[PDB]
Amino acid sequence: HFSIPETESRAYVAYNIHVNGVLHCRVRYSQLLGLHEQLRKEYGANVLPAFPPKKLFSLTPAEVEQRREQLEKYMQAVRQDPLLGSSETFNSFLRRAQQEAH
Ligand code: NA
């Protein structure tokens, strides 16, 4: 359902969310972090899946790539959650970001 195949550049890294194998929306780590925090507020740190850590230096390809897997797993985990998957803040976030992909 949710997947993260490719990435991008320029200065920052972006993540191409594919819904059912087609492009869906493009987002950066800070945006997902923002999202995760809107969720932790309102639902509590319990219940929420684990979110990939901040970094203090720019990202090695291996890192970018690893952070890709972990954001991938995270989005799926939230979408699968009865409580989270149907949340307003999650779904509105999806809508806005999709509408954002030019
Ligand atoms: Na960022």
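Counting begins at 1 with the first residue displayed.
Recorded method is X-ray crystallography, 2.8 Å.
Keep in mind that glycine also has a Cβ here, set from the backbone N, Cα and C atoms.
Annotation of the published mutagenesis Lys54 to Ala (Swiss-Prot position 62) in Swiss-Prot: No association with endosomes; the original residue is retained in the structure shown. Summarising the environment of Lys54 (mutagenesis position), the number of other Cβ atoms within 10 Å of its Cβ, over all protein chains shown, is 8.
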**Message:** Over a break of 7 residues, report the distance between the Cα atoms of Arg10 and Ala11 in whole Å.
**Reply:** 4
